[PDB]
Amino acid sequence: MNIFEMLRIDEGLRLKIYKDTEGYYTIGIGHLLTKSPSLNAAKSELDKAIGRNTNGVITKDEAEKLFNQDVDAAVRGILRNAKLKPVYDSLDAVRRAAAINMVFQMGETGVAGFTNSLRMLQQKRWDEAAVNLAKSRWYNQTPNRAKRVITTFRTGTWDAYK
Ligand SMILES: [Cl-]
Ligand SMILES: [Cl-]
Ligand SMILES: [Kr]
Ligand SMILES: [Kr]
Ligand SMILES: [Kr]
């Protein structure tokens, strides 16, 4: 298992525009298109990302290319973030995959706001952090996924994904 496989499980794969758990237009492997209520705005954004007139539909290869770019940007965002980088660098490989999933889902800004869990993860206080992470709107809104990611930070293994 790796970050790619991990997020493909968490996000699924859809080739037609769809709404995500917050009702926003997305496509692919969780590639958010826009926060706008306008389906045309979403279609415009999709055509721009793909570089062709998609008419709301893409291929698996195109979904995978956007997925690659999104994982990349997520990592890069972490590395450039003064609040994130030091934490991520102190983590082992498994846990880092957990941090990327979070940033992938809620953004850099969003994750940078978990000040307390962040410090606990830097200190290797696994159980404590898992309890703090769960006290969040993130967990109450998407509890099955939050639990998987939380277990991954807690244990440092992929058990939650097998
Ligand atoms: Cl894009
Ligand atoms: Cl969920
Ligand atoms: Kr992090
Ligand atoms: Kr994190
Ligand atoms: Kr976090």
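Each residue, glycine too, has its Cβ placed from N, Cα and C.
On its own chain, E11 (mutagenesis position) has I29, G30 as residues at least 6 apart in sequence with a Cβ closer than 8 Å to its own Cβ. For the recorded site, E11 (mutagenesis position), the DSSP three-state label reads helix. Swiss-Prot lists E11 (among others) with the feature active site, proton donor/acceptor.
The active site, proton donor/acceptor annotation in Swiss-Prot covers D20 (among others). Around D20 (mutagenesis position), a 10 Å sphere centred on its CB holds 17 further CB atoms from the protein chains shown. Under the DSSP three-state reduction, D20 (mutagenesis position) is assigned to coil, being neither helix nor strand.
Annotated substrate binding site per Swiss-Prot: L32, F104, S117, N132, in sequence order. When other Cβ atoms within 10 Å of the Cβ of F104 (substrate binding site) are tallied across all protein chains shown, the result is 24.
Here Swiss-Prot notes a mutagenesis experiment, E11 to Q, with the remark: Complete loss of activity.
Where Swiss-Prot documents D20 to A, N, S or T as a mutagenesis experiment, the accompanying text is: Complete loss of enzymatic activity.
Here the Cβ of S117 (mutagenesis position) has 24 other Cβ atoms within 10 Å, regardless of which shown protein chain they belong to. While the structure shown retains the original residue, Swiss-Prot records the mutagenesis experiment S117 to F with this note: 10-fold decrease in enzymatic activity.
In Swiss-Prot, the entry for mutagenesis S117 to I states: 500-fold decrease in enzymatic activity. The structure shown retains the original residue.
Under mutagenesis, Swiss-Prot gives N132 to M or F with this note: 2-fold decrease in enzymatic activity. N132 (mutagenesis position) is surrounded by 19 other CB atoms, counting those within 10 A of its CB over all protein chains shown.
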Worksheet, complete the sentence: Spacing of the two Cα atoms, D20 (mutagenesis position) and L32 (substrate binding site), in whole angstrom, works out to 8
Discussion item. To the nearest Å, how far is the Cα of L32 (substrate binding site) from the Cα of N132 (mutagenesis position)?
Written reply: 27
Item to complete: Would you kindly give the Cα-Cα distance separating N132 (mutagenesis position) and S117 (mutagenesis position), rounded to the nearest Å?
Response: 6
Worksheet item: Under 6 Å from ligand 5 by Cβ, which recorded positions from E11, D20, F104, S117?
Response: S117
Worksheet item: Do you know offhand how many angstrom separate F104 (substrate binding site) and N132 (mutagenesis position) by C-alpha?
Response: 20
Fill in: Cβ neighbours of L32 (substrate binding site) where a neighbour is any other Cβ within 10 Å
17
